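A.B. asks: Dropping the structure in here first, questions after.
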Amino acid sequence: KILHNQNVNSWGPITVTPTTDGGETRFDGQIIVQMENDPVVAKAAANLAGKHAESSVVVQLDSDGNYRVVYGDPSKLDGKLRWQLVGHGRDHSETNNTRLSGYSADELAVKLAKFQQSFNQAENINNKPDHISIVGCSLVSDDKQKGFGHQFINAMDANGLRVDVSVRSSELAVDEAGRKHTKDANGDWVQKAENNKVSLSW
Ligand SMILES: *[C@@H](C(=O)N(CC(C)C)NC(=O)[C@H](CC(C)C)NC(=O)[C@H](CC(C)C)NC(=O)OCc1ccccc1)[C@H](O)C(=O)OCC
Ligand SMILES: O=P(O)(O)O[C@H]1[C@H](OP(=O)(O)O)[C@@H](OP(=O)(O)O)[C@H](OP(=O)(O)O)[C@@H](OP(=O)(O)O)[C@H]1OP(=O)(O)O
Ligand code: NA
């Protein structure tokens, strides 16, 4: 897995195939934030957007805090917003992975804050995300008590963004319908494994 998070102008574009089985979503709008230029991450970002295409915006964000919209209409973003951050979790520790798309929890927070400022300045949309869903492999401890997710929710706060964060402690996988799958003890992929996920709130 070659890490590529620099220069968003050089990233591959994406193609979304909307689905009909999407269903309801407690979010009026969402932004799928593609954190690295990796073929898998790109498709998972596209698939997630496809689950609620009409209200999903896909953005590509690099290490300079620069971005570009690669799908959807950011003018329509309004009401309760979600951000699904898509990338590879890497660098294992006693509290599981320590970096998403090559960024530590604190660095990710900074890029996201830089992003928020730019986005609001460009699209004139000062709506902060209501929830953040981290779509990368095991970025919180098994016990859900420590890890990347916990450093992140705190760094985000320190950076002007108070938000709830959902994160998984295990392996993660997005299917063609935009649905998440986690890996359990036996090593088989499953869905709705609540033991493999935690939701951090204020
Ligand atoms: C795991 C990681 O960070 N990560 C990124 C996702 C965006 C969450 N995982 C994947 O890359 C995963 C394979 C890894 C080896 C775990 N692949 C997918 O999620 C992939 C995305 C497609 C849209 C391209 N889907 C996939 O193969 O589907 C599996 C599936 C299909 C159908 C039903 C159920 C499951 C990180 O790299 C890590 O820590 O693991 C390395 C060993
Ligand atoms: O309505 P569902 O089919 O069960 O979809 C849910 C729902 O996502 P949608 O907004 O697309 O419905 C959850 O969103 P929340 O309202 O709970 O925030 C999401 O949880 P995250 O936001 O934490 O991702 C969860 O994903 P997960 O599998 O991680 O629980 C996902 O279920 P699917 O994975 O089946 O889409
Ligand atoms: Na739903």
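Numbers in chain A come straight from Swiss-Prot, and the residues shown are 3445-3646, in order.
Structure determined by X-ray crystallography, 2.3 Å.
Just so it is clear, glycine is given a Cβ too, placed from its N, Cα and C backbone atoms.
What Swiss-Prot records for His3532 is active site, for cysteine protease activity, and it gives experimental evidence as the kind of evidence. According to Swiss-Prot, the feature active site, nucleophile maps to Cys3581. Per Swiss-Prot, 1D-myo-inositol hexakisphosphate binding site is recorded for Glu3468, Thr3469, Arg3470, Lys3495, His3496, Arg3526, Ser3577, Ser3610, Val3611, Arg3612, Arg3623, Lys3624, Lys3636, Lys3641. Residues annotated as domain 'Peptidase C80' in Swiss-Prot: 3462-3646. Where Swiss-Prot documents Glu3620 to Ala as a mutagenesis experiment, the accompanying text is: Does not affect inositol hexakisphosphate-binding. Among the mutagenesis experiments that Swiss-Prot reports, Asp3632 to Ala is described with the note: Does not affect inositol hexakisphosphate-binding.
Please go over these features one by one and say how buried each is and what sits next to it.
C.D. replies: Taking all protein chains in view, 20 other C-beta atoms sit within 10 angstroms of the C-beta of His3532 (active site, for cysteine protease activity).
DSSP gives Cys3581 (active site, nucleophile) a coil state; it is part of no helix or strand.
Counting every protein chain shown, the number of other Cβ atoms lying within 10 Å of the Cβ of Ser3577 (1D-myo-inositol hexakisphosphate binding site) is 23.
In the three-state DSSP assignment, the secondary structure recorded for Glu3620 (mutagenesis position) is coil.
A coil conformation is recorded for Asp3632 (mutagenesis position) in the three-state DSSP classification, outside any helix or strand. Long-range Cβ neighbours of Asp3632 (mutagenesis position) (same chain, at least 6 residues apart, Cβ-Cβ under 8 Å): none.
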A.B. asks: Please give me the CB contact count at 10 A for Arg3470 (1D-myo-inositol hexakisphosphate binding site), counting all chains in the structure.
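C.D. replies: So the Cβ neighbour count for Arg3470 (1D-myo-inositol hexakisphosphate binding site) comes to 8.
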A.B. asks: Counting across all protein chains present, how many other Cβ atoms fall within 10 Å of the Cβ of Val3611 (1D-myo-inositol hexakisphosphate binding site)?
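C.D. replies: There are 28 such Cβ atoms around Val3611 (1D-myo-inositol hexakisphosphate binding site).
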A.B. asks: Within the set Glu3468, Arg3470, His3496, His3532, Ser3577, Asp3632, which recorded positions show a CB-to-ligand 3 distance under 6 A?
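C.D. replies: Close enough to ligand 3 are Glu3468.
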A.B. asks: Show me the subset of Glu3468, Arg3470, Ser3577, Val3611 whose Cα is within 10 Å of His3532 (active site, for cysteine protease activity); these are the binding-site residues I mean.
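C.D. replies: Final answer: none.
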A.B. asks: Cβ distance under 8 Å to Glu3620 (mutagenesis position), same chain, sequence separation 6 or more: which residues?
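C.D. replies: Looking at Cβ-Cβ distances below 8 Å from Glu3620 (mutagenesis position), excluding near sequence neighbours, one finds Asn3491.
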